[PDB]
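To start, the structure itself, in structure tokens.
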Amino acid sequence: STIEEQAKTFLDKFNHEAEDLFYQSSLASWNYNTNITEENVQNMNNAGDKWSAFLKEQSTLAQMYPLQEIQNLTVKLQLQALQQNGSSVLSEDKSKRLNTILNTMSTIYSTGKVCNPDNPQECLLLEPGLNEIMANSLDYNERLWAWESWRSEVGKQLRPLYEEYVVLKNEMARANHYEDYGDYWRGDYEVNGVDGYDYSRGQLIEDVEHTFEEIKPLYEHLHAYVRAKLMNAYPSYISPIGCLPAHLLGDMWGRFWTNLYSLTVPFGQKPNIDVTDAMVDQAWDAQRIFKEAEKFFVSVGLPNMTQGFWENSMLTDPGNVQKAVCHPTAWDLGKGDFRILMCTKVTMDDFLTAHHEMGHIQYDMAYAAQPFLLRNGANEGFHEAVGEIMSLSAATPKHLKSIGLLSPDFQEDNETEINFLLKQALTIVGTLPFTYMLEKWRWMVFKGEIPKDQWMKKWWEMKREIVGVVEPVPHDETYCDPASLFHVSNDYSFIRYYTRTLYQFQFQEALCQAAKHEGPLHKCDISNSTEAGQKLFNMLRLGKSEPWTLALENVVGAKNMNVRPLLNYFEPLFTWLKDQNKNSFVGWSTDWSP
Amino acid sequence: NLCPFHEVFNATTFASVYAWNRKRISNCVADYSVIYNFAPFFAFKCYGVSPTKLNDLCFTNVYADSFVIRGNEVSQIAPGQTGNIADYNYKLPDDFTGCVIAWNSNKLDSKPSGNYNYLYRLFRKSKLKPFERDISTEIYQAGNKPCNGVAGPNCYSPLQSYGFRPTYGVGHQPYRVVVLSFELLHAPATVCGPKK
Ligand SMILES: *[C@@H]1O[C@H](CO)[C@@H](O)[C@H](O)[C@H]1NC(C)=O
Ligand SMILES: *[C@@H]1O[C@H](CO)[C@@H](O)[C@H](O)[C@H]1NC(C)=O
Ligand SMILES: *[C@@H]1O[C@H](CO)[C@@H](O)[C@H](O)[C@H]1NC(C)=O
Ligand SMILES: *[C@@H]1O[C@H](CO)[C@@H](O)[C@H](O)[C@H]1NC(C)=O
Ligand SMILES: *[C@@H]1O[C@H](CO)[C@@H](O)[C@H](O)[C@H]1NC(C)=O
């Protein structure tokens, strides 16, 4: 028996028993999430401990077979995802220290709230309060106080913790036969073994940088537009030479510009298309939304939904009793059980989220035939791209008119197209410079080109180079502003969103041209088009089995990232911005000096 | 003589796929219409015999094999099929002349803690032959090193439990398959259909 032939039986037994244990763990996590109870907490903890012990034991058994002797590629990929030491390559004291660092970092981010304004009776929590006062405010001083109070209250605690976190992560990455922790995080977009479809992590940095250099004119024009419109409501707090303060960018970090729509209206005389009154007028409850959504999905060509998903899932509100977390998620519990937790409201955003969080469950029903370690997107950006192209096709006025939630007498115009395109752009292309800057800063911090004594000096410098927003207050080295972000303090990868947008627009542009559509790219729909449904299912069926450079090629025709579908999708808008930005200076620079 | 076709079907306890049952039912008046009492039949594949012309021929013996599988493994109970049930647990010949009756039993052979009493054989050193049973618990050996009996590295137990639950998909729910196989040996037939 060769090593390749004895690895397959080990993988088969691992896949079967891990499928059983993963079903137990995922079912325990469901009934914890849909029912907050101490007994459910203990059951979830026991299931997770058993699953983690099983994973450690099977990784220890999997270290026996070297990857050099193996010639099959699916077995190579499964063992490569199974042979990872993880945090166990460290010493026991160092591993325990890293785990405690992560736990106190998570609890500091989750529980910490600012008590700065007036007496310590008034302390707004981050989740209900700080997001509300950051999203809807017209006060420079109040936003300045809130921004300065959070970063400093949280970052002064984060920073000495964060240096040790960085050192321990770099150590466990270096002992893991990689180079840095950034090099570890770039090991998900890595193909090694296929001729003609290969990827390196230096290629991942280079391609991301090149795509950002290509995408820069669109973001620069949007930057000029939002600066011009924010000058009106904020007098003498912004300079016409360039740049706008980072505490004013809708959210508290600058991640999304979605809440700036009320102050960046393209045409105030023409309201955006809302259907909430029409959705609630016809008594559509909470099941008709996910029945018409599955009607759309079967209209595309994708299969039906099993009877074990309507009864089990929790699609309605849990009520006063049976406390639960109302965050929509597409639960793939394992052996044939596909449930979609979600507290459905009578709103269009809930409709498009139901289409969004069922795209992830149609991906889950498509790669379910694959082996257990290959039951994921080919990288981390495939899942959300698939979900958001279902959401984008569901958001077209043509589909809304088709399913009944639009009057036929209502007509479209270039003004409504401009409004919708800017509304989508403020979410999509707003987050790409932020994601690129944050991931570049984290990569160079973990690699060691950024000295520890000059860390936050970098953010606000890099931020004056990539995003282009002023520091609201001079922030000195004693801080860790980078942190204070759910995705950094809890050790998450952030480039998934960049990859997701760059793949979602490629998928939409490649599928709606196989649907025989003539016209703008922002009105494409996959509905009543089996020729595009089969094309999408050709990628959805693969999972992580084939490399992402080929699965992207199986639907688009390119084997790399491309911003050209993004700039053509957002082309009707671009022109408008080029026409309007002629009486104001464009771009940004560090000529600002306080 | 009222040939039963009821101990096979209306049984309180069925059998696992590796240790399936087999009942040589003979010397009786066939009564094939008794089978149609059960409504929710998921499959009625009838290779070799017309599904309305059962009660006119005479056979020496009939065999009513009885086991429980998944819903996605009921397509492997057919002539010429391959997979992980048609070659390690239950192989049926290419000259099959029978019935692959298989209803759903999620409400009887599935518990919310796990039905680990129903087993399934994942590893064999050779594929199975038509209508051959392997009730063995000897360890498998993927490596080239002797296992010295019961062992843990590169020495796995072959049987992997099913673990049925009510909260499974249709293709993962328990399915009570009753395969009928008619035998036509050149002997005086003891099973005949009713006729006036
Ligand atoms: C949810 O938890 C409560 C807590 O006592 C208990 O009734 C049961 O475990 C669950 N009830 C329902 C209706 O889900
Ligand atoms: C790897 O083995 C599997 C066995 O299931 C086979 O289907 C696959 O084709 C093999 N890979 C290659 C590249 O041949
Ligand atoms: C399955 O899909 C078909 C459309 O081809 C339709 O009957 C319905 O959406 C699904 N069936 C049921 C019983 O819901
Ligand atoms: C899709 O086809 C159905 C069936 O005729 C029709 O009712 C619906 O309006 C169509 N939708 C689109 C967008 O063409
Ligand atoms: C099958 O067995 C059950 C056992 O409770 C019994 O109630 C039922 O009458 C039986 N059906 C027939 C047709 O004998």
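Each position is counted from 1, following the chain as shown.
Quick reminder: no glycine exception, Cβ is built from N, Cα and C everywhere.
Annotated in Swiss-Prot:
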{"type": "MUTAGEN", "residues": "B:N10 to Q (Swiss-Prot position 343)", "note": "Reduced viral infectivity"}
{"type": "MUTAGEN", "residues": "B:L119 to R (Swiss-Prot position 452)", "note": "Increased resistance to neutralizing antibodies. Decreases HLA binding to NF9 epitope. Increased binding affinity to human ACE2"}
{"type": "MUTAGEN", "residues": "B:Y120 to F (Swiss-Prot position 453)", "note": "Decreased HLA binding to NF9 epitope. Increased binding affinity to human ACE2"}
{"type": "MUTAGEN", "residues": "B:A142 to V (Swiss-Prot position 475)", "note": "Increased resistance to neutralizing antibodies"}
{"type": "MUTAGEN", "residues": "B:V150 to A (Swiss-Prot position 483)", "note": "Increased resistance to neutralizing antibodies"}
{"type": "MUTAGEN", "residues": "B:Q160 to N (Swiss-Prot position 493)", "note": "Reduced host ACE2-binding affinity in vitro"}
{"type": "MUTAGEN", "residues": "B:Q160 to Y (Swiss-Prot position 493)", "note": "Reduced host ACE2-binding affinity in vitro"}
{"type": "MUTAGEN", "residues": "B:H186 to P (Swiss-Prot position 519)", "note": "Increased resistance to human covalescent sera neutralization"}
{"type": "VARIANT", "residues": "B:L119 to Q (Swiss-Prot position 452)", "note": "In strain: Omicron/BA.2.12.1"}
{"type": "VARIANT", "residues": "B:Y120 to F (Swiss-Prot position 453)", "note": "In strain: B.1.1.298"}
{"type": "VARIANT", "residues": "B:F123 to L (Swiss-Prot position 456)", "note": "In strain: Omicron/EG.5.1"}
{"type": "VARIANT", "residues": "B:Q160 to R (Swiss-Prot position 493)", "note": "In strain: Omicron/BA.1, Omicron/BA.2, Omicron/BA.2.12.1"}
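Features per Swiss-Prot, on structure.
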| residue | record | DSSP class |
| --- | --- | --- |
| B:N10 | mutagenesis position | coil |
| B:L119 | mutagenesis position | coil |
| B:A142 | mutagenesis position | coil |
| B:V150 | mutagenesis position | coil |
| B:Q160 | mutagenesis position | coil |
| B:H186 | mutagenesis position | coil |
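Long-range Cβ contacts of B:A142 (mutagenesis position) within its own chain (separation 6+, distance under 8 Å): B:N154, B:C155, B:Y156. Proximity to B:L119 (mutagenesis position), judged by a C-alpha distance within 10 Å, picks out none of the mutagenesis positions B:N10, B:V150, B:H186.
The shortest Cα-Cα distance between B:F123 (variant position) and any of the mutagenesis positions B:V150, B:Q160, B:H186 is the one to B:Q160. Filtering B:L119, B:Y120, B:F123, B:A142, B:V150, B:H186 by Cβ distance to ligand 5 (under 6 A) retains none of these recorded positions.
It is B:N10, among the mutagenesis positions B:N10, B:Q160, whose Cβ has the fewest other Cβ atoms within 10 Å in the structure shown. Taking B:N10, B:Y120, B:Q160, B:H186 as the mutagenesis positions under consideration, the smallest Cα distance to B:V150 (mutagenesis position) is found for B:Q160. If you check the mutagenesis positions B:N10, B:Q160, B:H186 against B:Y120 (mutagenesis position), the ones with a Cα inside 10 Å of its Cα are B:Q160. For B:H186 (mutagenesis position), no same-chain residue 6+ apart in sequence has a C-beta under 8 angstroms from its C-beta. Counting Cβ atoms from all protein chains shown, B:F123 (variant position) has 17 others lying within 10 Å of its own Cβ.
Those recorded positions from the list B:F123, B:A142, B:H186 that have a Cβ under 8 Å from chain A Cβ atoms: B:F123, B:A142. Here the mutagenesis positions are B:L119, B:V150, and the one with the most other Cβ atoms within 10 Å of its Cβ is B:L119. Between the CA atoms of B:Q160 (mutagenesis position) and B:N10 (mutagenesis position) there is a gap of 27 Å, rounded to the nearest whole number. For B:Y120 (mutagenesis position), the number of other Cβ atoms no farther than 10 Å from its own Cβ, over all displayed protein chains, is 23.
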